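Down below is the structure, laid out as structure tokens.
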Amino acid sequence: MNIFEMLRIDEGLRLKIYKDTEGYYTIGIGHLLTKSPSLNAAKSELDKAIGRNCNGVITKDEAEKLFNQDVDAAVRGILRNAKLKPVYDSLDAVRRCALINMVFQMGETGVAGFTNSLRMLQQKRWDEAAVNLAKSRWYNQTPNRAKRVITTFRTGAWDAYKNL
């Protein structure tokens, strides 16, 4: 298991413009297009992102291209972030993937807001951090995914994703 496989279990693959759990316009492997309510604004963002006239629909290939960019940017954003970098550096390879997953779903900013849990993960207090992470909008809104990520931080192994 690796970051790509993990995220693709959590996000899925859809070749047609669709709405987020949040109601937002997305395509591919969780690539958010716009937070705007117009299908039209989304279509335009889509064509700008791919470099063609897509008419709301992309190929597998195009989806995976978007996915590679998104992953790269998530990692780079962590490395560039003063609050995230030190936690990332402190973690083992598997746990690193759990932080990358949160960033991908919620953005640098959103994760950098989990101050207390970041602190606990740095200290390697795994059980405490897992209880703290659960007390969030994130967990309440997408509990099955949050719980997979959470077990990943708790255990340091890929078991939550074995089932799936």
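Residue positions begin at 1 at the first shown residue.
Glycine residues also receive a Cβ, built from the backbone N, Cα and C atoms like all the rest.
Here's what Swiss-Prot has on this protein:
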| type | residues | note |
| --- | --- | --- |
| MUTAGEN | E11 to A, F, H, M or N | Complete loss of enzymatic activity |
| MUTAGEN | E11 to N | Loss of 84% of enzymatic activity |
| ACT_SITE | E11 | active site, proton donor/acceptor |
| MUTAGEN | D20 to C | Nearly no effet on specific enzymatic activity |
| ACT_SITE | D20 | active site, proton donor/acceptor |
| MUTAGEN | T26 to H | Facilitates transglycosylation more effectively than hydrolysis; covalently bound substrate |
| MUTAGEN | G30 to A | Almost complete loss of enzymatic activity |
| BINDING | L32, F104, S117, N132 | substrate binding site |
| MUTAGEN | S117 to V | 50-fold decrease in enzymatic activity |
| MUTAGEN | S117 to F | 10-fold decrease in enzymatic activity |
| MUTAGEN | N132 to I | 5-fold decrease in enzymatic activity |
Let me know how many other Cβ atoms fall within 10 Å of the Cβ of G30 (mutagenesis position). 19
Return only the integer: C-alpha distance in Å from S117 (mutagenesis position) to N132 (mutagenesis position). 6
Considering only the mutagenesis positions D20, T26, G30, which residue has the minimal Cα-Cα separation from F104 (substrate binding site)? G30
Have a look at the mutagenesis positions (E11, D20) and report the one with the fewest Cβ neighbours inside 10 Å. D20
Integer Å distance between the CA atoms belonging to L32 (substrate binding site) and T26 (mutagenesis position): 4
Starting from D20 (mutagenesis position), work out which of the recorded positions listed here (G30, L32, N132) have their Cα within 10 Å, and give them in sequence order. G30, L32
